[PDB]
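Q: Okay, here's the structure, questions in a sec.
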Amino acid sequence: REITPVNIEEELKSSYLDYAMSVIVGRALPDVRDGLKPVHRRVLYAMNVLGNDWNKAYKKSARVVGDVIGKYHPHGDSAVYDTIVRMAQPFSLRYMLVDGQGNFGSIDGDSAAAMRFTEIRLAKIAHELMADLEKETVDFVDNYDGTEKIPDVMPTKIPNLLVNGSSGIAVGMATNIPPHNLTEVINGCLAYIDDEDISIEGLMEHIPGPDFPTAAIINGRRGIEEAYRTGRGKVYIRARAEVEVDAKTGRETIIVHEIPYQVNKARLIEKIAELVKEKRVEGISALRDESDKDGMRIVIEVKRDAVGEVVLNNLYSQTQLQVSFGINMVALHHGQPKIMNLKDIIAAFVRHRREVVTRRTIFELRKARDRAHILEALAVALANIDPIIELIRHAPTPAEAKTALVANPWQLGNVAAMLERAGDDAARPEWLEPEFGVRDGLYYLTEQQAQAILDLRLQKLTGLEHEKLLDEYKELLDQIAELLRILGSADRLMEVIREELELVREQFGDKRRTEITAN
Amino acid sequence: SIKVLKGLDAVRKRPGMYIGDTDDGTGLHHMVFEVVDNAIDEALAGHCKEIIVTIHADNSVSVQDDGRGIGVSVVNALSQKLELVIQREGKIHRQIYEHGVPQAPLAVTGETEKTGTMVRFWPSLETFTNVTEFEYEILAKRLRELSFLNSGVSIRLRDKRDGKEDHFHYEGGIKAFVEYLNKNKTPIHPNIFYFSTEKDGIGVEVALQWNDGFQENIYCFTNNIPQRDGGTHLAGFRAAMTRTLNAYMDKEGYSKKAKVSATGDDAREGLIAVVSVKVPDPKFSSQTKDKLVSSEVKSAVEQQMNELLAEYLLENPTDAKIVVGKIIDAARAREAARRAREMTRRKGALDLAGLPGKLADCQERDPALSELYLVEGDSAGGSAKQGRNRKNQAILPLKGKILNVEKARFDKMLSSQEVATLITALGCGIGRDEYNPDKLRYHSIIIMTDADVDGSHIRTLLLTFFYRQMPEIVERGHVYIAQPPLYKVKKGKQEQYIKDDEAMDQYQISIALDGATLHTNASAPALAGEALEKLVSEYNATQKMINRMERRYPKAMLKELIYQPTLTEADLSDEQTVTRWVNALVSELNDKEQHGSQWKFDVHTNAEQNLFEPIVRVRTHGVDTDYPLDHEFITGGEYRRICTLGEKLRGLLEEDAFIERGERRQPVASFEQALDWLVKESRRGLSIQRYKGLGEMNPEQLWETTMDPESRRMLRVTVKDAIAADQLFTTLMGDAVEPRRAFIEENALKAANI
DNA sequence: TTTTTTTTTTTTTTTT
DNA sequence: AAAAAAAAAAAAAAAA
């Protein structure tokens, strides 16, 4: 029918549930494993595909935004650029994933330059966030048009969720995770690997609390403990302020050395001015901002008839020098939202690294076995080069040459006999049928091996290349042995994971910025 | 010779997969129509002129031919006998079969030359159940339809048990079809429209005759295959009929005298029509062939109807007068059915009438003959304004997402977006004191948002505005919802518009099964298209269930459980049987393992139920876990679906099984490989165009899809229960978040569950 | 160069 | 105390 009646209840329910599930799964919340939203994941994938390496030259932000919008992200420009701007600026992320050139804003409230002015490049840590992507370590999902494919999750080496934090709003849910120090988070991961039945008290010993990019003070610790036990808690972030007293005269000045997280300095100065004008806060004679690009310095001159400590306490209570940070650790786990505590996040990351390393070893073992098969073909061919060239000359076309090569079993030379029998088993690919290969001192080439022998060039008949093939075969046998050793023992998998985590801690180690105090 | 017996046994093992449902007697008639279809395919080449079908008293069906004279056949495998006599090359030859096994040298001589092959096949009582004899009515109906469609082809029928007879021979063809359809009814004019013009290889035949029943009955065929759901030929037929009749009324001025504009479903009222088409390579929406989706057929039918129906109307003034009188009477009845109303000033070049600048208003001053399209933005507004009907359709583009009036205060409704909406509708909704819905300027308010997630959200916000602020407008049925497509998909000449991702999945399955033949054995006939389609549909349903079960159990184990034998409750009592079953399962899992997982089994002896349940250990990524298949899982319903699909897929692929897609061929070892190959071959020339809103659609594409009343697909918003609607709106759209979270989580769990 | 909405926690105003 | 209203963080829809 042209017109078919629909109830308002069913239409509203279907439309709003589609929107809510779409926002919750896709855009709002992050994934617990790689700690990235789909827009972040697609931006990083587009930059990696373009080749925005940290040591390569910069590229214009417009090119990256157009590449993301055209191929991967169907949701319009000027939000992708906002994501890139937030990822490129150090006062937002504890470890920036984008290396930007130009104006990307400031804590004073200046907006970033337009898309046409700035230039964009990957940070060095973002490469370790995408390590071994080409070794089929993660599942690739299709594009919106089906023309390309995007990773479902990144094979991260950094715990990006705990490290950089997150903040987003879904329809039903809303996530708010603070950033942490990478060294302490890696130490917590190593402690978990050492003892998987580790308590949250031990994880708190290794991870005392969050570490915001803006160095500050965290008043309490009950909020941190509640957040790391239940996944929710309230933290109070204080400003670094000192009532510096003049030696010559009794007048005093309050100098705010550092500011809380996600607090705009311009709005703070404006609000202090508003309170002074309305006389809600007394004792303030003057107000200035003397940030000389050497930190920040907000000078507040106290009057003679004012203690100064009381003025600073009143500024803490009323102004935005104290901010309540409500922790709400909601993230996607197995493609559904879930409130997760510290140990759940660490366990999820370690499971992700287990999966990534196992898939990487499977891919490398398959590649090594295939190359060993091809090298066996080349060695047997160069052992019997004279009858092979005679057969190829006698045949009329390459297809008949391939059929003749496959039909004739080939004698193993002395070099090939010593090479192949030293390898023994554990070098044939799994898919290879038992008919082919060495059988009673006579090789049986496949169609692929005959094709490879036909593709052999005359350069390989030189004396050096046969020794090169022998050495490469020995190296591949050793690599296959090491890969089988990793895939066999469950402890060697954790040895590899621990070595990778220790190397990541060594390369990107950093010191604490925020202080946890007792009050 | 040995290969033939393998094919006959393959057909006879699963006769329902090939011929159809044998229980209700459809298979016997399908066999008869297979033989008759072979005869008619012979007849289409201008050789045969007589097909004497018979129904002997011995429960046997002869299909005689007088034509020209002519693997493993499906028809002779099921039937317990054949009597093949071919009177070719001046000598009569004879062959005898028995369950497909010939017993002769297949070469005999006889007197008289003649032509044609007569085949008396005897259906086997073993394969078919509950229907032994043949219903004369079904064969008579289908043979008469074939006689109508294949004009100038005698089709005798002689029921020898009763002595009945028939002789279907109609040289008129489609005109005879219309006469047969209208013989019981009362046609309103004597002549019958008819043409049989062919163009570009698409032979088209159409006929028409109106009657007094005010019922629509349009039948359509494609290569003598009926289409229940119409298709492109039906759409082109309707478009051409409406265009020609509207142009005729405009030219002669009948409409001005009546002061009423006829539309679709008035011309089609009281209509009998047949639309026979002959495409060389037709394309259907499914293997049932209930809908033709061939893009080339609409244009041919449209052009030929547009020429020849107008030509017929010019040369038949009396019948045109009678049909136009009927259409005028129907239009007058429709006009009388409407609610009272008054004319409204419309925005125009001379007079703007104090309406918004963004309103692209229409020319019709009468509400109930005008429409308003509420679109999402200015680019969508431009795309909709470029393609529309200026007489009827007005456009009022919004600006992104609008206020949530549920959360917002009444005084917060001072936004430019909502004031612009209120001015155009002119219900005076602001204040709830001047709100008079009788002064509504359009009696059709169409929420034509984009076809994506945020379009759905904006649709919900608009529905909140219309339900909360203008509740009587929703009650009276003025609010409509358009359904623009999200995807356009093209394979060379073929083109289709797809609304949802579920429709995209169905379309992908349809291409995968398009022209695909699956052979269980190397020497055996292909499966029926409908049987393979049902197999693939059930397979995808079980795969979706297994994906839902991915957290509880590994996907590999559940996928392997399809091919293993079933484990009933009685099996759980025996220690040995469960051990053998789980050992076979784990060995099969270990053999086909492409990753590092290592599968092991154990059996836990329950002292309460006195059973021996199995456990499936797995060591994946170095993590060891156990998955006991408890008593709940064995009778859980999920395992019932897995077992039913397993019973269907135990032995559908022997060692030498293969599939084909015309020229291309592929041997297969599992149904997964066949499905993957079919999908991969389907997506070769494919190209999907996703529309990120109406600004990416051309105005012609937007007009063809969801602005034309002929091809429109709308929905009227209605309120079944006021209380339930109020509760749902308050929960989903109110200030409190906890009921919204509970609703979302409950629906997520419901989706995860059954 | 500039502006309007959706969405959820959390705080601050302000008004009673 | 109470209750409502406003603003702000980040991904999305829209334009001027």
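What you see of chain B is 9-78, 119-802, where the numbers are those given in Swiss-Prot.
According to its header, this structure was worked out by electron microscopy, 2.9 Å.
Note that Cβ sites are derived from N, Cα and C of the backbone, with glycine treated the same way.
Pulled these features from Swiss-Prot for this protein:
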| type | residues | note |
| --- | --- | --- |
| BINDING | B:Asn46 | ADP binding site |
| MUTAGEN | B:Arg136 to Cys, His or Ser | Resistance to coumarin antibiotics, decreased ATPase and DNA supercoiling |
| MUTAGEN | B:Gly164 to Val | Resistance to coumarin antibiotics, decreased ATPase and DNA supercoiling |
| MUTAGEN | B:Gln335 to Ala | Wild-type ATP analog-binding and ATPase activity in N-terminal fragment GyrB43 (residues 2-393), in whole protein wild-type DNA supercoiling and ATP-independent DNA relaxation, 50% ATPase activity which is not stimulated by DNA, complements the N4177 ts mutant |
| DOMAIN | B:418-533 | domain 'Toprim' |
| MUTAGEN | B:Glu424 to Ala or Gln | Strongly reduced DNA supercoiling and relaxation activity. Reduces ATP hydrolysis in response to DNA binding, but has only minor effect on the basal rate of ATP hydrolysis |
| BINDING | B:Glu424, B:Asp498 | Mg(2+) 1 binding site |
| VARIANT | B:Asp426 to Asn | In nal-24, nal-102, nal-103, nal-107, nal-108, nal-111, nal-114, en-2 and en-5 mutants; resistant to nalidixic acid and to enoxacin |
| MUTAGEN | B:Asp498 to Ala or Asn | Strongly reduced DNA supercoiling and relaxation activity. Reduces ATP hydrolysis in response to DNA binding, but has only minor effect on the basal rate of ATP hydrolysis |
| BINDING | B:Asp498, B:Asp500 | Mg(2+) 2 binding site |
| MUTAGEN | B:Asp500 to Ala | Strongly reduced DNA supercoiling and relaxation activity. Reduces ATP hydrolysis in response to DNA binding, but has only minor effect on the basal rate of ATP hydrolysis |
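Let's see these features in context: how buried, what's close, how far.
A: Other Cβ atoms within 10 Å of the Cβ of B:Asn46 (ADP binding site), summed over all protein chains shown, number 17.
Under the three-state DSSP scheme, B:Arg136 (mutagenesis position) falls in the strand class.
For B:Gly164 (mutagenesis position), the count of additional Cβ atoms within 10 Å of its Cβ stands at 24 [all protein chains shown]. A coil conformation is recorded for B:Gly164 (mutagenesis position) in the three-state DSSP classification, outside any helix or strand.
B:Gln335 (mutagenesis position) counts 18 other C-beta atoms within 10 Å of its own C-beta, drawing on all protein chains shown.
Secondary structure by DSSP for the domain 'Toprim' (B:418-533): 44 helix, 16 strand, 56 coil.
Cβ environment of B:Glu424 (mutagenesis position): B:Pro445, B:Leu446, B:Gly448, B:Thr497, B:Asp498, B:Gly503, B:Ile506, B:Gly741, B:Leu742 lie under 8 Å away, each six or more residues apart in the same chain.
The Cβ of B:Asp426 (variant position) lies under 8 Å from the Cβ of B:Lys406, B:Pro445, B:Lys447, each of these being in the same chain and 6 or more residues away along the sequence.
Take the CB of B:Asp498 (mutagenesis position) and look out to 10 A: across all protein chains shown you find 23 other CB atoms.
For B:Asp500 (mutagenesis position), the count of additional Cβ atoms within 10 Å of its Cβ stands at 21 [all protein chains shown].
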Q: Using C-alpha atoms only, work out the spacing between B:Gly164 (mutagenesis position) and B:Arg136 (mutagenesis position) and round it to an integer in Å.
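A: Per the Cα atoms, B:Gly164 (mutagenesis position) and B:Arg136 (mutagenesis position) stand 7 Å apart.
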Q: Taking the Cβ of B:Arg136 (mutagenesis position) as reference, which residues of that chain separated by at least 6 in sequence fall under 8 Å from it?
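A: When sequence neighbours closer than 6 are ignored, B:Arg136 (mutagenesis position) has B:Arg76, B:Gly77, B:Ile78, B:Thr163, B:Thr165 within Cβ distance under 8 Å.
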Q: Would you mind working out the Cα-to-Cα span from B:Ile78 to B:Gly119? 40 residues missing in between, answer in Å, no decimals.
A: 15
Q: What kind of secondary structure is B:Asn46 (ADP binding site) part of, going by DSSP in three states?
A: helix
Q: Where does B:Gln335 (mutagenesis position) sit in the DSSP three-state scheme?
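A: The residue in question, B:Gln335 (mutagenesis position), is coil (DSSP, three-state).
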